[PDB]
Amino acid sequence: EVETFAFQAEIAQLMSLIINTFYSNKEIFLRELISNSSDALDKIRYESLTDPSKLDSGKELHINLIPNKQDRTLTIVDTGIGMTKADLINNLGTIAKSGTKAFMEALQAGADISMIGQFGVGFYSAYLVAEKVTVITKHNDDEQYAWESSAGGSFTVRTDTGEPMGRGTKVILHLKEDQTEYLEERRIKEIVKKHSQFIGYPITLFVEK
Ligand SMILES: CN1CCN(S(=O)(=O)c2ccccc2-c2ccc3nc(N)nc(C(=O)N4Cc5ccccc5C4)c3c2)CC1
């Protein structure tokens, strides 16, 4: 049902440094997940040019940001390309490996954490604000999958037999107790305007009631 896997040692190291380093500019995680979402949105927009059948699983290309005070989650939804089980288990780790090691070196050298994006590993910035990250994803040529990790060296991958999303990805951030500021409407807006005002898809913030 659920499979557990170790992260690439370097991604594990990176994650450990994200959690155990005193860094007050935690807001960067949102620019990174939106930029990832945008990248994944570009991929499907492009694949669809060659083959328009790739939008049968959803024609709209957008990012939604959903804060939820009750569950204390900030969910970043996108209708991008989404991930295969292969991407979740093998590809993502392998493609992050070199960027992770460069980032590790940059940090020891003196580089700021905000620099993580430039090494293609901005996703793991989620762990500055999240105690657990749950990613639901669905790619046209694969089933829906739930990827979950609270760091500590491992992640789990399972078929998500919940509500089907069509195509795309939800990164569900189980925010730390001290990091609920990212659930505030005015705060999400501030970060989006300041960091990623140049994303070529509509970013809708869902107002909680
Ligand atoms: C810098 N990144 C370069 C690569 N991509 S990509 O081109 O889309 C891509 C190319 C190959 C294989 C897959 C993807 C792909 C597709 C859709 C994606 N959608 C979202 N929302 N996020 C990501 C993402 O980067 N991560 C990182 C990560 C790490 C652990 C667990 C989960 C995740 C999710 C996505 C990645 C995203 C931008």
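All residue numbers given for chain A refer to Swiss-Prot; the residues shown span 16-224 in order.
When the header is checked for method, it gives X-ray crystallography, 2.0 Å.
Here the Cβ of each residue, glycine as well, is placed from N, Cα and C on the backbone.
According to DSSP, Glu47 (mutagenesis position) sits within a helical segment. Of all Cβ atoms in the protein chains displayed, 23 besides its own lie within 10 Å of the Cβ of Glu47 (mutagenesis position). Under mutagenesis, Swiss-Prot gives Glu47 to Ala with this note: Strong ATP-binding. Strong interaction with HSF1, HIF1A, ERBB2, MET, KEAP1 and RHOBTB2. No effect on interaction with TSC1.
Among the mutagenesis results in Swiss-Prot, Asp93 to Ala has the note: Impaired ATP-binding. Strong interaction with HIF1A, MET, KEAP1 and RHOBTB2. Loss of interaction with HSF1 and ERBB2. Los of interaction with TSC1. The residue drawn here is the original one. Taking a C-beta cut-off of under 8 angstroms and a sequence separation of 6 or more, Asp93 (mutagenesis position) has the following same-chain neighbours: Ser52, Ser53, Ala55, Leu56, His77, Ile78, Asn79, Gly183, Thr184.
Neighbour density for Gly97 (mutagenesis position): within 10 A of its CB lie 28 other CB atoms from the protein chains shown. For the mutagenesis result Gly97 to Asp, the note given in Swiss-Prot is Abolishes ATPase activity.
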